[PDB]
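In what follows, a structure is listed as C-alpha cells, so that the remarks can point back to it.
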Amino acid sequence: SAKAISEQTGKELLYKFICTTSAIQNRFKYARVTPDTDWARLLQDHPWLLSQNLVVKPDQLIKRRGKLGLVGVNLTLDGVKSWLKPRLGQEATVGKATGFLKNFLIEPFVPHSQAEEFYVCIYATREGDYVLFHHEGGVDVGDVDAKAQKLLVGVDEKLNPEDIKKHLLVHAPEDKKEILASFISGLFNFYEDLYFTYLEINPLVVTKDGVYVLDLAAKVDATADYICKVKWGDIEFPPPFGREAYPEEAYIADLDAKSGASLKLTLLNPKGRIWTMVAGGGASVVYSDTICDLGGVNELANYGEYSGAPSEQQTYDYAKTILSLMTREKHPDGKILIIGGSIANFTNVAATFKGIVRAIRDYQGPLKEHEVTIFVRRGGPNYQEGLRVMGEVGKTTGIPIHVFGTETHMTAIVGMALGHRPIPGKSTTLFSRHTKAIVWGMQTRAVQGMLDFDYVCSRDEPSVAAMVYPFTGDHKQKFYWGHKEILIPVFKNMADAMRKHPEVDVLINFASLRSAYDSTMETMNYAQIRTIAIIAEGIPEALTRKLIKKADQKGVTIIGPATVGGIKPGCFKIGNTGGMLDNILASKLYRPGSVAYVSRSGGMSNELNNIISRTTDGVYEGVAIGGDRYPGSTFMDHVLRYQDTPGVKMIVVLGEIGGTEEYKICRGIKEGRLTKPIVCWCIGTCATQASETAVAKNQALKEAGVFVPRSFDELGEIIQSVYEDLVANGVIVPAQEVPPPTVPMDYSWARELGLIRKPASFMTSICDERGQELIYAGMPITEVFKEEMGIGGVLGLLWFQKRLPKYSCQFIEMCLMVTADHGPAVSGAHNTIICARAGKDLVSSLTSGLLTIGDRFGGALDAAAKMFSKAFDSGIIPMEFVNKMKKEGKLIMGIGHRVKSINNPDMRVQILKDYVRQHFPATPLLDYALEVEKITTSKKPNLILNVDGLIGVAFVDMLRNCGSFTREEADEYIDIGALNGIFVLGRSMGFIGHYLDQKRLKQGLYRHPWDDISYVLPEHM
Amino acid sequence: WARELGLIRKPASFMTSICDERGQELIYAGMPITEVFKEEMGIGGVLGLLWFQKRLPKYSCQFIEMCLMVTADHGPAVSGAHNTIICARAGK
Ligand SMILES: CC(=O)SCCNC(=O)CCNC(=O)[C@H](O)C(C)(C)COP(=O)(O)OP(=O)(O)OC[C@H]1O[C@@H](n2cnc3c(N)ncnc32)[C@H](O)[C@@H]1OP(=O)(O)O
Ligand SMILES: O=C([O-])CC(=O)C(=O)O
Ligand SMILES: O=C([O-])CC(=O)C(=O)O
C-alpha cells in the first residue's frame, strides 16, 4: 500500500538524504502556513523570508495546479499575504472535490528560464523501476514515451551512470549532461533506499549554479516503515483533499485504530435510506456495486466494514454509531439496514449477532420511529443460531428483520430491500493427493484445519509433514487424523526438516510481514520446494519484487503474499482457506468438481465456493492470489495452468479495479491459447487511467468473448447457464455423490455454544486469574493497592477470604516479622544451610527446612492455641488448667523460655503484647493465658509466655473477636491449619536469607564430624 | 455420554508410556505384570521396563541391582543422611 505524502515531507527527505557530487541549492529553505497559525512566529523563526522573492502554493495534495491557477508565483511578502486573504481558511474546490484549504508551502523563488527546466519521474512497476526524463523544460515536455527517455532498471539491479549518460541523456543539452548524470544517479539511490513507489519531480531547474527542486510529488510504501522508521523520522500521510470528516465518521475512524480489527465507515449520502453494515471488504464492494447498479446509486448512504473478528464492545459501538446516523433525518420511502456479510472463516456468527442484537435492542426506539427495515444475511460457524436470535429479536422489539443464510445469494437481499424483487519450469499440477507441506510457524489451528480437510477428503496421508518454528526446540505436536492421534514433528531449523522429509514440495510460510522475505529466500534455496504460499500481509513491494524475481529464476510458484491460500477440493488446502469444516461440508468442498476459480481477495473466495457448489458440479481448484498489488502469481499464470489441466471444464475469474491484467486474458483468448469457457466479473465499479475501471474491463471481456454478467446478482445464474451449456454437449458428467467421513465435534467448539456438560473439579475461591484484573477475594488488585492494605491485607484476602480491619492486618504483619528468623542453630535453618552448601537451588534448599517444620520445630503456635482454646472454652479456670496438665503429665505449650524470665522480658512478646493490648478490641484468651503465666511463673520464673504462645493466643483472639469471622469459621481456621502458615511464612524469609548467605560466603559441602556420631551397629547381623 | 458414542473430540495431555493401569492387568512396558513375575526378572528388570522401556538382558538387570545395593548407604555423616536424620529427629 503506497500512500501519498505531503510535498513538504518529500522536499525535506530529498534535502536530507540525497547524495550526489553536484551541490543542491536552497537546502532547508521552505515554510508552511496554515490558517490555525499566525505569521509573526513564522516570520521570525525563518530569517530568510525577507531576503529574496517568494512563491506560495497549496500543499494539500492538489494535482494540475498550473492549469487551474491555484498558485501565486513571483510575489513578495505582503503580496502573498493579500493573495492568501481570500484563500486561507475557507471553502475551496479543485477538480470535483470541495473542502477547506488548510496548508500552503512557501519556497524562495528561483529565477529560471524556460529552457533550464527539466522533467523527471521514477515509478515502480512489477518488473522493476522506470526512470523517465525530458530535457525540454516547462509543462510543454511533449510525449514522454517516445521523445523523452525511459529506462527500465531491474530489481536487485545497480544503476550504471554510463547507462544514464548513454540512454537517458541522448537529447539533453551537453552543458548540463554531466551534472544531471550524477543528479539522476543520486535520485535513484535515494528512491531505492527509502522504498518510494512514485517520485515525480516537475519542474526541475538546473542552472549553471547547480540543481534546484521546485515542485515534486511522492508516494511512499507505508508498509516499509519497520525498515525506515529511523530514516523517515516522523512520517506523515495527508488525507486526500475533500470535504470535512463528520463527527461520527471520525468516531469510527478513531475507534478502528484502538484494536486489531478492520473497522471502516465512509459516508456517500448522509441523508440516504440504504445503509450497509457488512463484513468483508470485497463484500462491501459487491453490495455497493449492486446497489449503485440497481438504482440506489443516488440513495446509498455509506460503505464500510467491521472485520477482523471485532469485539462485542466494538460491534456495539459501531452499530449504535451507524444507527444513530440514520435516525437523524427520516425518509418518506422508509429506511433500510443491510447487515450482510461473506461466509465467515472461523469467527462465530452467533457472538457477532449477539453484539448486533444488543445494539439494536438499545437503539430500537428511533429505528421503529423512522420506519426502518433490517435485512440480515450471513454464513459460517453457527450461523443458524445467529439467524434464530435475529429473528427472535425482530419478533420481540417489533422491528421487521428478515434473516437469510448460505442458501440465499449475497445481493438478493439488496434486490429485495429496494423492492425490485419480491420479499420471501513452473509445473501445471501444483497439488496432488500425494502432496505434503511444511508449515512455517506455530499455527496449530491452521494445521488442524488442514488435517481435518485431509481426513474428510478421504486422503490416505496427512498433507502436513513437519512444522518449522525457530523459537523452540525440536519436538512433536499432537494432532488429529479424524478420530486418531498423530504426531507431527516440529523442527527448529528448515534444513533438518527438509532433509528428514525429502518428498515435501510445498511450503506454507506463516511468518510475519517482517520475517517472510528471508524465510522465503531460504526456502527457495531448497530445490524440492515447488511452491511457496505466503500468508503474511504487508510485505514491502520491493522485497516482494525480489521474491518474484528469485522465484522466476528458481522456477518456484508463489501464492501470495497477503493471501488466504488456495483450496483444491479432494486434494489439498492451504492453511485456513475455505474455513472450518462446517463451511467445507456446506460448500461440498470435500470432493472434486469441474469449475476452477481464481479470485484476488480472500474474502470473495468463500462466496465463490458457495456459488460454484450450489450452481454447478463443484470446485475443482480455487486460488486466491492475494491482495498485494504485486502478487507472486498473476491471473494469467493460473488461467494457463487451468487450461493445461484436463480436469477442469470452465474457469471463473474474479478481479477488481486497477492493473492491466484481464486484458492479458483478452489477448490470450483472441490469440486462441485459451479455449475453455471462461466466466468473469471484475468487482469495484465505483464510478460515482480510464481503462483501469472495472466497467471498462468488463466491457473488454464482453466483446472479447468472455461470458460476463451485468451484475453480481446473476453471477450464479450465468455460471449455471454455462453449466447447462457444457452438460448439453456432454463433456461435463456429474459425478455420483459419496458421503464424506465425519469428524467429531471439537470439545471447545461444542462447549462454546454449550451443547455439552462436563463437571469441573478443583473448586477454588481465593483468586480469579481470568478476566480484566486479578481478583483475590472479591476485590480487584487495583482496589487492593488503592485501599493501601499491606501484606497482612492480602493474607486476609487469600487465606481467610475477608477484608480484615487495619489493626488485624498490621498484627499479621507484626507476627510475620517476629517469626522471620531465629538463628541458624535451629533444625529447619540447619537443613536449609546444609542443602544450600551442597550446590542446590533456593527452592530445594529452603523447602528442606520448610519440611523440617511441623511438630517439634514449628508446632507450638497451633499446639498452644488449640490448648488454650480448650482451656478457656471448657470452663477450667486458669489454675485448674495448670494442674490438669501436670496430672496428665503434659506441659503447657506456649509457656516456657530457657533464658528469659520475670525481669528479663522476651522483648518480642512485649512488642506484640503491647499491640494486642492497645489495638485489639477484646482479648479474652490472651487474658486467660496471661493468668496461666502468673501461676506458672510463680513456680519457676522462666516459665513465661513464649512468642509461640503469644502469637497463637492473639491470633485465636483476632480471628474470633475482630468482626469478620463467626467463631466456627474461626475455629476451622485454627484447625485446618492457619497458624502453621504464619510460622512457615515467617521462617521462609529467614530460611531464604540463610541460603542467600551461605551462597555469598561460598561455603562448601558439609561432612559431619565423625567424632560426633557414635555408631552403635550390631555385632554381626 | 457424548464421548462414549464418540461425537466429540477432546485433546488428551499427559502422554505416558511406562505403565497401563487400566485393563485386565498392570502393563509396565508392553509386558504384563504376570509375565514380569513369570520371567523371574527382579527389581533390575522393572527398572529396565519402567525407566528405559526395554526388556534388558539378565546381566544388565543384575548389574542394576548390584549398583543399587552398593549405593544403598554410606553412613550418617554425609549431607543427605544428615538432613534425613535432622528431619526424622524433629518428629516428621
Ligand atoms: C549451698 C547449697 O546449695 S545447699 C542448699 C540445699 N537445698 C537445695 O539443694 C535445694 C535446691 N533445689 C531446688 O530447690 C529445686 O527445687 C530442684 C532442683 C530440686 C528442682 O527445682 P525446679 O527446677 O523448680 O523443679 P522442676 O524442674 O520440676 O520444675 C518446677 C515446675 O515447673 C513446671 N514446668 C516446667 N516446664 C513447664 C512447662 N513448659 N509448662 C508448664 N509447667 C512447667 C514443672 O511442672 C514443675 O512443676 P511442679 O513443681 O508442680 O512439679
Ligand atoms: O481465518 C482467518 O484467518 C480470518 C478469521 O478467522 C476471521 O476474522 O473471520
Ligand atoms: O519456634 C519453634 O518452635 C522453634 C524455635 O524457633 C526456637 O528454637 O525457639
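Residue numbering for chain A follows Swiss-Prot; the residues present correspond to positions 2-425, 487-750, 767-1099, in that order.
We read in the header that electron microscopy, 3.1 Å was used to get this structure.
Just so you know, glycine gets a Cβ as well, placed from its N, Cα and C.
According to Swiss-Prot, the protein carries these features:
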- A:4-265: domain 'ATP-grasp' (DOMAIN)
- A:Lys58, A:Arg66, A:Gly67, A:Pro109, A:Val111, A:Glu118, A:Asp216: ATP binding site (BINDING)
- A:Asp257, A:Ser260, A:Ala262: Mg(2+) binding site (BINDING)
- A:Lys540 to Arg or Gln: Decreased acetylation and increased de novo lipid synthesis; when associated with R,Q-546 and R,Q-554. Abolished ubiquitination by the BCR(KLHL25)complex; when associated with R-546 and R-554 (MUTAGEN)
- A:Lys546 to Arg or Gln: Decreased acetylation and increased de novo lipid synthesis; when associated with R,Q-540 and R,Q-554. Abolished ubiquitination by the BCR(KLHL25) complex; when associated with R-540 and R-554 (MUTAGEN)
- A:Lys554 to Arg or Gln: Decreased acetylation and increased de novo lipid synthesis; when associated with R,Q-540 and R,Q-546. Abolished ubiquitination by the BCR(KLHL25) complex; when associated with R-540 and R-546 (MUTAGEN)
- A:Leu779, A:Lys780, A:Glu781, A:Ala782, A:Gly783, A:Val784, A:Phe785, A:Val786, A:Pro787, A:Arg788, A:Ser789: CoA binding site (BINDING)
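Here the features listed in Swiss-Prot are painted onto the structure.
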{"residue": "A:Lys58", "record": "ATP binding site", "Cβ neighbours (10 Å)": "20"}
{"residue": "A:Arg66", "record": "ATP binding site", "Cβ neighbours (10 Å)": "13"}
{"residue": "A:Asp216", "record": "ATP binding site", "Cβ neighbours (10 Å)": "19"}
{"residue": "A:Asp257", "record": "Mg(2+) binding site", "Cβ neighbours (10 Å)": "21"}
{"residue": "A:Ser260", "record": "Mg(2+) binding site", "Cβ neighbours (10 Å)": "14"}
{"residue": "A:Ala262", "record": "Mg(2+) binding site", "Cβ neighbours (10 Å)": "18"}
{"residue": "A:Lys546", "record": "mutagenesis position", "Cβ neighbours (10 Å)": "8"}
{"residue": "A:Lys554", "record": "mutagenesis position", "Cβ neighbours (10 Å)": "15"}
{"residue": "A:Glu781", "record": "CoA binding site", "Cβ neighbours (10 Å)": "9"}
{"residue": "A:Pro787", "record": "CoA binding site", "Cβ neighbours (10 Å)": "18"}
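Filtering the binding-site residues A:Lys58, A:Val111, A:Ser260, A:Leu779, A:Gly783 for a Cβ under 8 angstroms from any Cβ of chain B leaves an empty list. Following the DSSP three-state reduction, the secondary structure of A:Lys58 (ATP binding site) is strand. Within 10 Å of A:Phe785 (CoA binding site), counting CA to CA, the recorded positions A:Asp257, A:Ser260, A:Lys540, A:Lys554 contribute nothing. Most Cβ neighbours within 10 Å among the binding-site residues A:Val111, A:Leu779: this distinction goes to A:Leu779. On a Cα basis, A:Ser789 (CoA binding site) lies 31 Å away from A:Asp257 (Mg(2+) binding site). The two recorded residues, A:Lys546 (mutagenesis position) and A:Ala262 (Mg(2+) binding site), have Cα atoms 36 Å apart. It is 56 Å from the Cα atom of A:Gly783 (CoA binding site) to that of A:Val111 (ATP binding site). A:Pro109 (ATP binding site) sits 69 Å from A:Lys540 (mutagenesis position), counting Cα to Cα.
Looking only at the binding-site residues A:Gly67, A:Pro109, A:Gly783, the densest Cβ neighbourhood within 10 Å occurs at A:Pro109. Sequence-distant neighbours of A:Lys540 (mutagenesis position): residues of the same chain at least 6 apart with a C-beta under 8 Å from its C-beta are A:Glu547, A:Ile548, A:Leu549. Comparing A:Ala262 (Mg(2+) binding site) with A:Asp216 (ATP binding site), their Cα atoms are 38 Å apart once rounded. Each residue contributes its Cα atom, and for A:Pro787 (CoA binding site) and A:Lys554 (mutagenesis position) those atoms are 50 Å apart.
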